[PDB]
Amino acid sequence: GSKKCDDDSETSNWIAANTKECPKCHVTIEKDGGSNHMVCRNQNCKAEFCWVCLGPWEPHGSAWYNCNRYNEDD
Ligand SMILES: [Zn+2]
Ligand SMILES: [Zn+2]
C-alpha cells in the first residue's frame, strides 16, 4: 500500500484523510490528540481553533459552545 512514505505534502494523497488545514490561513496542520486544543502552525497566524469542526476554539473552551467530536447529537 505504501509505495513511498507519504512524506511529500505536495501530493496531499495522505492529507486527504490523515490531516487538515487551518480554517483561517489554510496551512497544513496536524492534530495533537489531546484536549482538542488545536492551534495553527503558521507563524503568521497561530490561531487557536476547534480541530473538530474547524471553528473558533475560544467558545469551545468551557465557555458555552458545545461541539460533537465523533458522537453527534444531531
Ligand atoms: Zn492559520
Ligand atoms: Zn468544534
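Don't overthink the numbers, they just go from 1 along the chain as shown.
Determination method: solution NMR.
Cβ atoms are placed via backbone N, Cα and C, with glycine included.
Listed in sequence order, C22, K24, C25, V27 are the same-chain residues six or more apart from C45 (mutagenesis position) with CB atoms under 8 A from its CB. According to Swiss-Prot, the feature Zn(2+) 5 binding site maps to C22, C25, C40, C45.
There are 20 other Cβ atoms within 10 Å of the Cβ belonging to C50 (mutagenesis position). The Zn(2+) 6 binding site feature in Swiss-Prot is assigned to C50, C53, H60, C67; the stated evidence is experimental evidence.
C25 (mutagenesis position) counts 14 other C-beta atoms within 10 Å of its own C-beta, drawing on all protein chains shown. In Swiss-Prot, a mutagenesis experiment is listed as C25 to A (Swiss-Prot position 347), annotated with the note Impairs zinc-binding and folding. Abolishes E3 ubiquitin-protein ligase activity.
Taking Cβ-Cβ distances under 8 Å and a sequence gap of 6 or more within the same chain, the neighbours of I29 (mutagenesis position) are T19, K20, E21, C22, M38, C40, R41, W51. Look at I29 (mutagenesis position): DSSP puts it in coil. For the published mutagenesis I29 to A (Swiss-Prot position 351), Swiss-Prot gives the following note: Disrupts the hydrophobic network. Abolishes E3 ubiquitin-protein ligase activity.
Annotation of the mutagenesis experiment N36 to A (Swiss-Prot position 358) in Swiss-Prot: Defects in ligation. Just so you know, the Cβ of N36 (mutagenesis position) picks up 17 other Cβ atoms within 10 Å once every protein chain is counted. When secondary structure is read from DSSP and collapsed to three states, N36 (mutagenesis position) falls in the coil class.
Under its mutagenesis annotations, Swiss-Prot gives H37 to A (Swiss-Prot position 359) the following note: Defects in ligation. Does not affect zinc binding, folding. Does not impair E3 ubiquitin-protein ligase activity. Other Cβ atoms within 10 Å of the Cβ of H37 (mutagenesis position), summed over all protein chains shown, number 13.
In Swiss-Prot, the entry for mutagenesis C45 to A (Swiss-Prot position 367) states: Impairs zinc-binding and folding. Abolishes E3 ubiquitin-protein ligase activity. The structure shown retains the original residue.
Here the residue is the original one, while Swiss-Prot reports the published mutagenesis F49 to A (Swiss-Prot position 371) with the comment Disrupts the hydrophobic network. Abolishes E3 ubiquitin-protein ligase activity. Other Cβ atoms within 10 Å of the Cβ of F49 (mutagenesis position), summed over all protein chains shown, number 22. In the three-state DSSP classification, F49 (mutagenesis position) falls within a strand.
Per Swiss-Prot, mutagenesis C50 to A (Swiss-Prot position 372) is noted as: Impairs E3 ubiquitin-protein ligase activity.
According to Swiss-Prot, the experimentally introduced change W51 to A (Swiss-Prot position 373) is described as follows: Abolishes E3 ubiquitin-protein ligase activity. The number of other Cβ atoms within 10 Å of the Cβ belonging to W51 (mutagenesis position), over all protein chains shown, comes to 23.
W57 (mutagenesis position) falls outside any helix or strand according to DSSP and counts as coil. All protein chains shown were included, and the count of other CB atoms within 10 Å of the CB of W57 (mutagenesis position) stands at 19. Under the heading of mutagenesis, Swiss-Prot lists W57 to A (Swiss-Prot position 379) and annotates it as follows: Does not affect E3 ubiquitin-protein ligase activity.
For the mutagenesis of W64 to A (Swiss-Prot position 386), Swiss-Prot gives this note: Does not affect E3 ubiquitin-protein ligase activity. Strongly decreased ability to initiate ubiquitination of cullin-RING complexes. The structure shown keeps the original residue. Spatially close to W64 (mutagenesis position) yet at least six residues away along the chain is no residue at all, judged by Cβ distances under 8 angstroms.
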Recorded positions whose CB lies under 6 angstroms from ligand 1, from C22, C25, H37, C40, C45, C67: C22, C25, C40, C45
Inter-residue Cα distance where the pair is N36 (mutagenesis position) and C53 (Zn(2+) 6 binding site), in Å: 11
Whole-number Å value for how far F49 (mutagenesis position) lies from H37 (mutagenesis position) (Cα to Cα): 7
Top Cα neighbour of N36 (mutagenesis position) in the set of recorded positions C50, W57, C67: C50
Residues among the recorded positions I29, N36, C67 that border ligand 2 - Cβ under 6 angstroms, in sequence order: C67
